[PDB]
Amino acid sequence: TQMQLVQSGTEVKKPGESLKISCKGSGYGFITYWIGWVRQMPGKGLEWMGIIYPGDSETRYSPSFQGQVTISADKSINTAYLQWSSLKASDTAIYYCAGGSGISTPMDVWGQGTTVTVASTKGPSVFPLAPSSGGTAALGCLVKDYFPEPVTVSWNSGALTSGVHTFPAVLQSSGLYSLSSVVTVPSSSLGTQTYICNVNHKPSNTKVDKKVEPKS
Amino acid sequence: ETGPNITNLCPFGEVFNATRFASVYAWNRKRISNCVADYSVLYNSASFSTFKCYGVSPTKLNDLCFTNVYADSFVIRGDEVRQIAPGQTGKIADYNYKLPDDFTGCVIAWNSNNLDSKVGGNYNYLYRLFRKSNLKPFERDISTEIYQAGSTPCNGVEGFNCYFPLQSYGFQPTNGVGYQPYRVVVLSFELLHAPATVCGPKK
Amino acid sequence: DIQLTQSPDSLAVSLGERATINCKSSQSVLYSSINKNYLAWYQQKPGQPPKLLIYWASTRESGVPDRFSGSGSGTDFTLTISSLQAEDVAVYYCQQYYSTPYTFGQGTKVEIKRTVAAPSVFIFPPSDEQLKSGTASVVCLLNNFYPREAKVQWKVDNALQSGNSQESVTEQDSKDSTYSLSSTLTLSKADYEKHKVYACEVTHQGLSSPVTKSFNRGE
Ligand SMILES: *[C@@H]1O[C@H](CO)[C@@H](O)[C@H](O)[C@H]1NC(C)=O
Ligand SMILES: *[C@@H]1O[C@H](CO)[C@@H](O)[C@H](O)[C@H]1NC(C)=O
C-alpha cells in the first residue's frame with residue numbers, strides 16, 4: 001500500500017466540551033499528501049469539511065464549516081487533526097479523514113472513520129417478542145430506549161444466524177433509539193430448542209441475555 | 001527480483017543537484033523528453049521542505065505518459081515559497097514567476113542556506129521589484145529597463161521616480177527562516193494530441 | 001463554488017442488467033492542460049468508508065470490476081454499472097475535485113429489482129415485563145418481500161391509528177433480494193389496557209387483498 005490513514009478511537013463527549021480527533025498517515029511519500037475531513041451525519045450523505053497540507057499547514061475550509069472547526073496538522077508525526085472548541089448535539093456524526101497526493105486530486109485513501117457522540121449514554125431495555133400459536137413461527141427481541149448507536153444482537157450466543165433480521169435503529173421522539181431483531185424458525189422447535197438473544201451495548205457497558213419462549 | 005533495468009532515465013539529477021541555480025526573474029526551464037521518469041526518487045526523498053502538487057498525483061503517474069514535462073528551477077526566500085502556486089499574488093507571482101490557475105504539476109522546494117549564503121551576504125540572486133504589468137503564466141522577463149514610477153520619463157537613467165527594476169536578496173547565513181534562500185523546482189505536465197515521450201517505468 | 005446534482009435518487013435494476021447514474025455539475029470541470037474532467041465516483045456501504053471507483057470522469061481505480069465505467073464531458077457525467085451484481089447494492093456519490101471546496105452529490109441508492117413477493121406478516125403483543133414500566137410496544141413484522149413499498153395500517157378496536165408508529169426496513173438481502181419491515185405501535189400502559197383488538201393491516205403489491213393479523217389483549 002502507498003498510504004494508510006489510521007484514525008483515533010470513538011468519542012463520547014458532553015455538550016460544551018472540547019474535542020480533538022487525529023488521523024495519522026502510515027506510509028512513505030507523505031510529504032506529497034493532502035488530508036481532508038468528511039462528515040457523515042447518521043443516515044445522511046457526505047459533507048466535505050476541509051483539507052490541509054501538513055508540509056506548510058495550508059488550510060482550506062468549506063463555507064459550511066468555516067470557523068466552526070479547526071483543522072491543524074503536525075508534520076513531524078504525519079498526523080492531521082480536527083478539533084472543536086464547544087461541541088453541540090448537532091456534531092454527532094462519523095468523521096472520515098481522506099488523503100491524496102496532491103491538491104485537486106481524488107481522495108484515494110480513507111480511514112475507517114471516527115464516530116463522535118455529543119450526548120449522555122443509556123443502556124437498553126430488552127423485551128421478548130414471543131411467538132404465537134405446521135409451518136414456521138417467528139420470534140424476536142425488542143431493544144428499546146438506548147443511546148447512542150450501536151447495539152449488537154446475536155442469537156444463542158452466535159449459534160443462530162440463519163434467518164435473522166436485526167432491523168436498523170430508528171430515533172424515537174424521546175431522543176432514544178429503538179430496535180427489533182427477529183428470527184423465523186420451524187414451529188416444532190418452540191417446544192425443544194432454547195432461544196436466547198444477546199444484546200451488547202458498548203457505550204453503557206451493558207450486556208443482556210434474554211430468554212424467549214411462548215407465553216403460556 | 002532485480003529490476004527494472006533502465007538506461008534512458010530522465011535527468012532529474014542535473015536539475016535538482018545543479019551546483020548553481022538561477023535568479024527567479026530569469027528562471028531556468030529544463031525540457032524533459034524521450035526518457036523514462038522515475039518520480040519515486042522525488043517523493044521518496046527525505047530532503048524536501050515542500051512538495052505541493054496541483055491537479056496531479058505524483059504517486060500515480062509512474063504508469064502514465066505525457067507529451068512533455070518541464071522542470072523550472074530558481075531561488076527565492078522562505079516567505080515567497082507560498083507564492084509559487086496558482087492564484088497567488090506578490091512580488092514573485094506578479095513580476096517574476098506566475099503559474100496558471102489550472103496548473104497541473106508539483107512545486108518542490110528545500111532550504112539552501114548551506115549553499116546560497118555567504119558571510120558577506122550572497123548578492124548574485126536577484127528578483128524583479130517593479131514592472132508595468134503583471135506576468136502572464138510561464139512568462140520570463142529579463143529586461144533591465146529603468147522603471148518609470150512618476151510622470152517624468154527616464155532616459156535609461158536612474159533617479160527621481162526612476163528605479164532599476166532588479167533588487168538583490170540579502171542571503172546571509174544568519175538570516176532567520178523565511179529570509180534564508182530556498183531552491184525551488186516546478187514540474188509541469190502537458191498532454192497534447194501528439195506522441196508521448198515521457199512515461200513512467202511501468203508503461 | 002461548484003454544486004453537483006445526481007439523478008435518480010433511487011434506482012432498481014434486475015440482476016445482470018445495466019444501471020446508469022447521472023451527475024450534473026453547475027460548472028465545467030475540464031482542465032485544459034491535460035484534457036481531463038476532474039470528476040470522481042464513490043461507492044459507500046453501511047459501516048464502511050467511501051470507496052473510490054472512478055476518477056478523471058472515466059478512469060477505473062484499482063480493485064474495481066470491469067463492469068464499472070464512467071463517461072461524460074462538460075457538465076453531464078454518467079456512472080454505468082453493466083451486468084449489475086448482488087454486492088453492487090450501495091449508495092453512489094459523484095465528487096468534483098476541480099477546485100476547493102470539494103463537493104459531493106446528494107447520493108444515489110441502487111437496489112436489485114426482482115419479481116414481486118408477498119410478505120409474511122406477524123404481530124407481537126407487548127411483553128408483561130414492559131407493561132410494568134408503563135409503556136406498551138406492539139410490533140408488526142413484514143418478512144421477506146419485494147418491492148419495498150407497503151402500506152401498514154394499525155387498528156386499535158377498529159380505529160385507524162396515526163402519528164404513533166415508526167417503521168424500519170432491513171437491507172436488501174444478498175441471496176433473494178427481499179426486504180423486511182418492522183412497524184412498532186407505541187402507547188401508554190393505560191391506553192393499552194383500554195382496548196381489546198390490536199390489528200395490523202398490510203397492503204402490498206404481491207397481495208391481491210390486504211392481509212390483516214391481530215390479537216386480543218391477553219388471550
Ligand atoms: C534486467 O531486469 C530483469 C527484470 O526486469 C532481471 O531479471 C535481470 O536480471 C536484469 N538484468 C541484469 C540484472 O543484468
Ligand atoms: C541528486 O539528486 C537525486 C534526486 O534526483 C538524489 O536522489 C541524490 O541523492 C542527489 N545526489 C546527491 C545528494 O549526491
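The first residue you see is number 1, and the count goes up from there.
Heads up, header says this was done by X-ray crystallography, 2.4 Å.
Note: Cβ is positioned from N, Cα and C throughout, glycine not excepted.
Sequence annotations record features per position, and here Swiss-Prot assigns domain 'BetaCoV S1-CTD' to B:8-201. Recorded in Swiss-Prot as a mutagenesis result, B:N5 to Q (Swiss-Prot position 331) carries the remark: Reduced viral infectivity. Record note (Swiss-Prot), mutagenesis B:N17 to Q (Swiss-Prot position 343): Reduced viral infectivity. The unchanged residue is displayed. As a published mutagenesis entry, B:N175 to Y (Swiss-Prot position 501) appears in Swiss-Prot alongside the note: Increased binding affinity to human ACE2. In Swiss-Prot, a published mutagenesis experiment is listed as B:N175 to T (Swiss-Prot position 501), annotated Reduced host ACE2-binding affinity in vitro. Among the natural variants that Swiss-Prot reports, B:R20 to T (Swiss-Prot position 346) is described with the note: In strain: Omicron/BQ.1.1, Omicron/XBB.1.5, Omicron/EG.5.1. Quoting Swiss-Prot on the natural variant B:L42 to I (Swiss-Prot position 368): In strain: Omicron/XBB.1.5, Omicron/EG.5.1. Quoted from Swiss-Prot for the published natural variant B:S47 to P (Swiss-Prot position 373): In strain: Omicron/BA.1, Omicron/BA.2, Omicron/BA.2.12.1, Omicron/BA.2.75, Omicron/BA.4, Omicron/BA.5, Omicron/BQ.1.1, Omicron/XBB.1.5, Omicron/EG.5.1. Under natural variants, Swiss-Prot gives B:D79 to N (Swiss-Prot position 405) with this note: In strain: Omicron/BA.2, Omicron/BA.2.12.1, Omicron/BA.2.75, Omicron/BA.4, Omicron/BA.5, Omicron/BQ.1.1, Omicron/XBB.1.5, Omicron/EG.5.1; complete loss of interaction with host integrins. Swiss-Prot documents B:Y127 to F (Swiss-Prot position 453) as a naturally occurring variant and attaches the note In strain: B.1.1.298. Listed in Swiss-Prot is the natural variant B:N134 to K (Swiss-Prot position 460), annotated as follows: In strain: Omicron/BA.2.75, Omicron/BQ.1.1, Omicron/XBB.1.5, Omicron/EG.5.1. Among the natural variants that Swiss-Prot reports, B:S151 to N (Swiss-Prot position 477) is described with the note: In strain: 20A.EU2, Iota/B.1.526, Omicron/BA.1, Omicron/BA.2, Omicron/BA.2.12.1, Omicron/BA.2.75, Omicron/BA.4, Omicron/BA.5, Omicron/BQ.1.1, Omicron/XBB.1.5, Omicron/EG.5.1.
Checking the recorded positions B:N5, B:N17, B:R20, B:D79, B:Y127, B:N175 for a CB within less than 6 Å of any atom of ligand 1 leaves B:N5, listed in sequence order. The distance from the Cα of B:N17 (mutagenesis position) to the Cα of B:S47 (variant position) comes to 12 Å. Using a 10 Å Cβ-Cβ cutoff, B:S47 (variant position) registers 7 neighbours. Taking a C-beta cut-off of under 8 Å and a sequence gap of six or more, B:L42 (variant position) has these contacts in its own chain: B:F12, B:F51, B:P58, B:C106, B:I108. Taking B:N17, B:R20, B:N134, B:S151, B:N175 as the candidate recorded positions, the subset whose CB lies under 6 angstroms from any atom of ligand 2 consists of B:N17. Across the recorded positions listed here (B:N5, B:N134, B:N175), the residue whose Cβ sits among the most other Cβ atoms within 10 Å is B:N175. For B:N175 (mutagenesis position), the nearest of the variant positions by C-alpha distance turns out to be B:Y127; the candidates were B:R20, B:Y127, B:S151. For the pair B:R20 (variant position) and B:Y127 (variant position), the C-alpha distance works out to 16 angstrom. Per Cα geometry, B:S151 is the residue among the recorded positions B:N5, B:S47, B:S151 nearest to B:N134 (variant position). In this view, B:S151 (variant position) is surrounded by 6 other Cβ atoms within 10 Å of its Cβ, with every protein chain counted.
For B:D79 (variant position), applying a Cβ distance below 8 Å and a minimum sequence separation of six or more within one chain yields B:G178, B:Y179.
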